[PDB]
Protein chains: 2
Amino acid sequence: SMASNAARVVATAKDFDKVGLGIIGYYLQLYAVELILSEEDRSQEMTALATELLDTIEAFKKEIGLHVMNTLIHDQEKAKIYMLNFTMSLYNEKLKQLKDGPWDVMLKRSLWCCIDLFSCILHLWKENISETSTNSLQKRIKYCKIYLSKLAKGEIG
Amino acid sequence: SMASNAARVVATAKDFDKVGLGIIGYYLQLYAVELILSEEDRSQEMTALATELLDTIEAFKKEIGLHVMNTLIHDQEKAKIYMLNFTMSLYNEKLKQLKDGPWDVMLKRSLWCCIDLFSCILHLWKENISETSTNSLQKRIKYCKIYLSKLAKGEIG
């Protein structure tokens, strides 16, 4: 239920690192961490995850606090905007695919990634996002979850 | 000159691998290689570097298609997008720092970074950048050169 939502994120985070988008996967992790530590009913398995996540998280920031980009890890303002610009370019590219492009499992994965990126941005930076912008993002997530269902029911397939 | 530049870009790229931006480090290497192979008669070390770089660029491709964001390594348009977003943001931050911020080595390294990144974009996707954008990119590069000049004279430093 919960450990699944976090598990997805953590999986995607690792994928983003292995491809070389470290800063993105960084925040995805930090996000997954808050996600786990938010459940008052923690379980052995998740606790080990929090630790593993924090360990990685720390190592990453330490190695950057090379010296040109630090600002994306120290300035949550710039980090939020960089994260948003990246997620948005991906999101917008995927909308078009929903119209003309192919409707395969890659799209399904791509849309969940968008949902997690958006979710990450909203969770990590609440008091930094315009009430107008929050709604926008909350809507983009819903849009994903909608066509995601349209795929499971073959409606768009 | 060619040797000097290649060495710089290469050094910058390696710096981005350490931070986590493997995608940026990737395109710099493509650019670096194209630079080294631009000279019909180059030193052995340089050709050896070209080879070294290619083996790396080759390797990087095998690991990537993650399977969602690999659409960056196989698309000249998207790649350019995520490339400009990153470079453009850094460029602005540095423009501000030129005014109030400290005028240390960092500001220097940063300005050079912007020059290579902007030059990497212009080189790699010149046949995909409108005539207007080319001038706009070249202007910023020029501006970097100019400010570096001032920092040397102590006119701004």
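Please read every residue number as a count from 1 along the shown chain.
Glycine too: its Cβ is placed from the backbone N, Cα and C atoms.
Some features that Swiss-Prot has for this protein:
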- A:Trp112 to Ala (Swiss-Prot position 122): Abolishes interaction with VSP60 and DID2 (MUTAGEN)
- A:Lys142 to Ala (Swiss-Prot position 152): Abolishes interaction with VSP60 and DID2 (MUTAGEN)
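As deposited, the model skips 11 residues from A:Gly65 to A:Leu66; the distance between those two Cα positions rounds to 9 Å. Around A:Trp112 (mutagenesis position), a 10 Å sphere centred on its CB holds 17 further CB atoms from the protein chains shown. Note: the Cα of A:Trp112 (mutagenesis position) and the Cα of A:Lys142 (mutagenesis position) are spaced 11 Å from each other. The number of other CB atoms found within 10 A of the CB of A:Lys142 (mutagenesis position), across every protein chain shown, is 11.
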